[PDB]
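Peer 1: Structure provided below as structure tokens; questions to follow.
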Amino acid sequence: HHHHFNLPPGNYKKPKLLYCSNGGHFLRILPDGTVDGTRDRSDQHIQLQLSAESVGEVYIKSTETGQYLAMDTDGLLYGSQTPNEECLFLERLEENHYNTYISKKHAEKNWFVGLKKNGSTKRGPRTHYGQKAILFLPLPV
């Protein structure tokens, strides 16, 4: 592979909030398919159900809308109505603590899910190992 295989603990039984320490935002997949971060813990669009494909590969699905987080060919996160290759992420432990999500499709380019401090998503190519934007903590809902 192009990436390590330190996996985070826990499981996919329950939905999670993906909290980005960077700006303190929860990853949000809006009904119109846009993705951003919100600090509003009560937001209905931050509840995400992760599920495994292969070990360490996940889908990240909005429980509210059913949309799958996906990263497009230009590195933009979006909500996909159906699971496609752009929707798979390599979920890894990072800094012995956080979860990171690398686009499987673009794994060789090290494109991560990331939220900037202002709650906007990072574009894939603007992410890289070592960043704060890429570091998530899955919180219970």
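If you go along the chain as it appears here, the first residue is 1 and each next one adds 1.
Backbone N, Cα and C define each Cβ position, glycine as well.
So Swiss-Prot lists these for the protein:
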- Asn22 to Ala (Swiss-Prot position 33): No effect on integrin-binding (MUTAGEN)
- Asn22: heparin binding site (BINDING)
- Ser103 to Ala (Swiss-Prot position 114): Decrease in LRRC59-binding (MUTAGEN)
- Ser120 to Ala (Swiss-Prot position 131): Decrease in LRRC59-binding (MUTAGEN)
- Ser120 to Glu (Swiss-Prot position 131): Decrease in LRRC59-binding (MUTAGEN)
- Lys122 to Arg (Swiss-Prot position 133): No effect on LRRC59-binding (MUTAGEN)
- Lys122 to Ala (Swiss-Prot position 133): Loss of LRRC59-binding (MUTAGEN)
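Tell me about the surroundings of these features in the structure.
Peer 2: Cβ neighbour count for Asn22 (mutagenesis position) (all protein chains, 10 Å cutoff from its Cβ): 20.
DSSP classifies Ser103 (mutagenesis position) as strand under the three-state reduction.
Listed in sequence order, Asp36, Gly37 are the same-chain residues at least 6 apart in sequence whose CB falls under 8 Å from the CB of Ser120 (mutagenesis position). Annotation note: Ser120 (mutagenesis position) sits in a strand segment as assigned by DSSP.
With a 10 A radius on its CB, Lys122 (mutagenesis position) counts 23 other CB atoms from all the protein chains.
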Peer 1: Count the other Cβ atoms sitting within 10 Å of the Cβ of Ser103 (mutagenesis position), across every protein chain shown.
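Peer 2: A count of 26.
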Peer 1: Tell me the Cα distance separating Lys122 (mutagenesis position) from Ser103 (mutagenesis position), rounded to the nearest angstrom.
Peer 2: 12
